[PDB]
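Chemist: Mind having a look at this structure? Questions to follow.
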Amino acid sequence: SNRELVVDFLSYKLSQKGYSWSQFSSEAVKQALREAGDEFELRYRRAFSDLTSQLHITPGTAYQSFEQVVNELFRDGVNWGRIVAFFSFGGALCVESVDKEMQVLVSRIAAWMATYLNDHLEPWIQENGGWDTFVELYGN
Ligand SMILES: CN(C)CC[C@H](CSc1ccccc1)Nc1ccc(S(=O)(=O)Nc2ncnc3cc(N4CCN(Cc5ccccc5-c5ccc(Cl)cc5)CC4)ccc23)cc1[N+](=O)[O-]
Ligand SMILES: [Cl-]
């Protein structure tokens, strides 16, 4: 479910760069999230490029980089926009790992994302009306 969302979004972002999720490894929610991600990545393309140009991805530091950035993202609280950005960050990390021929990290990044959602974001999501409320507020 959270798993489902992560795989959907990462598959989409990888496909946009011409990569397939399958080589490395509800619908309304997934579509609204895909679309919010596209829009976020445009509106904050500067923040996107700032991140991408400062990622030095290695197997030994990739979890550290994920954690560092995600802790910063939610330092001042959670909102729907920040959750979208969290997905877009996961997408950027996977694309970058494949660029650097560290495709092995893709399935691992997906797992880190699901764990973060399950352990840390779920309480907020549930308190704030669940994913249905996200669709209500930011779908179409
Ligand atoms: C057409 N209609 C139906 C939808 C269109 C709109 C606009 S489309 C959008 C999507 C997500 C976030 C913002 C805009 N939808 C929308 C609007 C407001 C809200 S909202 O809930 O009010 N929230 C926010 N509103 C405005 N701006 C925000 C800016 C935010 N940022 C700014 C950059 N910062 C960089 C950063 C900082 C720290 C750590 C990491 C990063 C980082 C860097 C690179 C990457 Cl790759 C990833 C992370 C990350 C946090 C966060 C929340 C924001 C939510 C949504 N919505 O969900 O669709
Ligand atoms: Cl907080």
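The numbers used for chain A are those of Swiss-Prot, and the residues that appear cover 4-28, 43-44, 85-197, in sequence.
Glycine too: its Cβ is placed from the backbone N, Cα and C atoms.
One entry in Swiss-Prot concerns the mutagenesis experiment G138 to A. Its note says: No heterodimerization with BAX. In Swiss-Prot, a published mutagenesis experiment is listed as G148 to E, annotated No heterodimerization with BAX.
Surface or core, plus neighbours and distances: that's what I need for these features.
Modeler: DSSP assigns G138 (mutagenesis position) to a helix in the three-state reduction.
The secondary structure of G148 (mutagenesis position), as reduced to three states from DSSP, is helical.
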Chemist: Roughly how many Å separate the Cα of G148 (mutagenesis position) from that of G138 (mutagenesis position), to the nearest whole number?
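Modeler: For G148 (mutagenesis position) versus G138 (mutagenesis position), the Cα atoms are 15 Å apart.
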Chemist: Pick out which of the mutagenesis positions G138, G148 has the most other Cβ atoms within 10 Å of its own Cβ.
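Modeler: Its Cβ has the most other Cβ atoms within 10 Å: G148.
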